[PDB]
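Undergrad: Once you've had a glance at the structure underneath, I'll fire off some questions.
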Amino acid sequence: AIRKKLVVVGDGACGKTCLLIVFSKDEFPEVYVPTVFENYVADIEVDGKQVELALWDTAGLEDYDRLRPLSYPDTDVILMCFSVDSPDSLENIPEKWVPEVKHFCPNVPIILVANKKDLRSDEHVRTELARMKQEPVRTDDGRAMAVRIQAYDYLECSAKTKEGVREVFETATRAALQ
Amino acid sequence: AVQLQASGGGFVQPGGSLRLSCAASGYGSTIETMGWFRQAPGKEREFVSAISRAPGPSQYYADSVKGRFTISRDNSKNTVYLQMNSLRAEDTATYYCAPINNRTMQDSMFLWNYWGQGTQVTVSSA
Ligand SMILES: Nc1nc2c(ncn2[C@@H]2O[C@H](COP(=O)(O)OP(=O)(O)OP(=O)(O)O)[C@@H](O)[C@H]2O)c(=O)[nH]1
Ligand SMILES: [Mg+2]
Ligand SMILES: [Mg+2]
């Protein structure tokens, strides 16, 4: 089988680990524990081809910035994540994530991924973000960012409900195989 | 799994007063050390005040609110109050209460599975 390396990046708490773990082990972590760094293995079949995906998880917290470049060498595809409960996480895509991945992973395709899409309909999220004059990130603005940064693709998912998760990894695998 | 809920916010004129309340709900280990946090558009989330196991006037206060804000416990109702006096425009923010722990002090988004209800405080010339 073909081996490919996937690296996920994005703001702290934006759902990276839950996405990788739902996809690699079909389980959703109950308690939020910030990542330091670690990786996973998943087998995937896409378009008839068998691929062993290595899924490299990174810490989004700025406190672990110095560790992130440990994961980037020899990456075949980048999942660049934000979450819909955090408008700031989308703003940080062009301000932080794009420049960093361009530097360390030149010419590696980027899938821009909106995580936690279930929270668009969560009344508590909507109520509290509205209290702060915000709202869940809308598809149109994710897509616009994907155009701005010339992402290989734009996808939305929920690790919690599993909606869209397989498609993120199928699309990433295609990007890695191109 | 115990979650802290904020109430008592409103519109106030500069120099007025307001008392916020932080109530506990859900099941789990008691929260011994809790804090008040506030969030205004554009600025970073700000720690305001905290209270732990020791009663009395010595508590934890941001310099921004020292002497104007007083944090205390109800002694009967498992509720923390933030008495806010001499309010100023700079105090306008959405106020939340939460346990004091590594997750609540970390520089990252509000996780709404962990934060409860906030309460808006707006200070204004009107
Ligand atoms: N509602 C909802 N919550 C989610 C989802 N994915 C993750 N979360 C929640 O968001 C919090 C953070 O999730 P993680 O996957 O650990 O975040 P992360 O991006 O790996 O965080 P770092 O490792 O600190 O960079 C957890 O409390 C998760 O349960 C999702 O799809 N939906
Ligand atoms: Mg993580
Ligand atoms: Mg890694």
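By Swiss-Prot numbering, chain A shows 3-180, in order.
Cβ from N, Cα, C; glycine included.
Sharing the features that Swiss-Prot gives for it:
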type	residues	note
MUTAGEN	A:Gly14 to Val	No effect on internalization of EGF receptor but decreases trafficking of receptor to the lysosome with associated accumulation in late endosomes
MUTAGEN	A:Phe39 to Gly	Abolishes binding to PKN1 and trafficking of EGF receptor
Undergrad: To the nearest whole angstrom, what is the C-alpha distance linking A:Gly14 (mutagenesis position) and A:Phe39 (mutagenesis position)?
TA: 13
Undergrad: List every residue in the same chain as A:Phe39 (mutagenesis position), at least 6 positions away in sequence, whose Cβ is under 8 Å from its Cβ.
TA: A:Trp58, A:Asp59, A:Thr60, A:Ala61, A:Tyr66, A:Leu69, A:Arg70, A:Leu72, A:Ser73
Undergrad: What is the Cβ neighbour count of A:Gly14 (mutagenesis position) at a 10 Å cut-off, with all protein chains included?
TA: 20
Undergrad: If H, G and I count as helix, E and B as strand, and all else as coil, what does DSSP give for A:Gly14 (mutagenesis position)?
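TA: Reduced to three states, the DSSP call for A:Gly14 (mutagenesis position) is coil.
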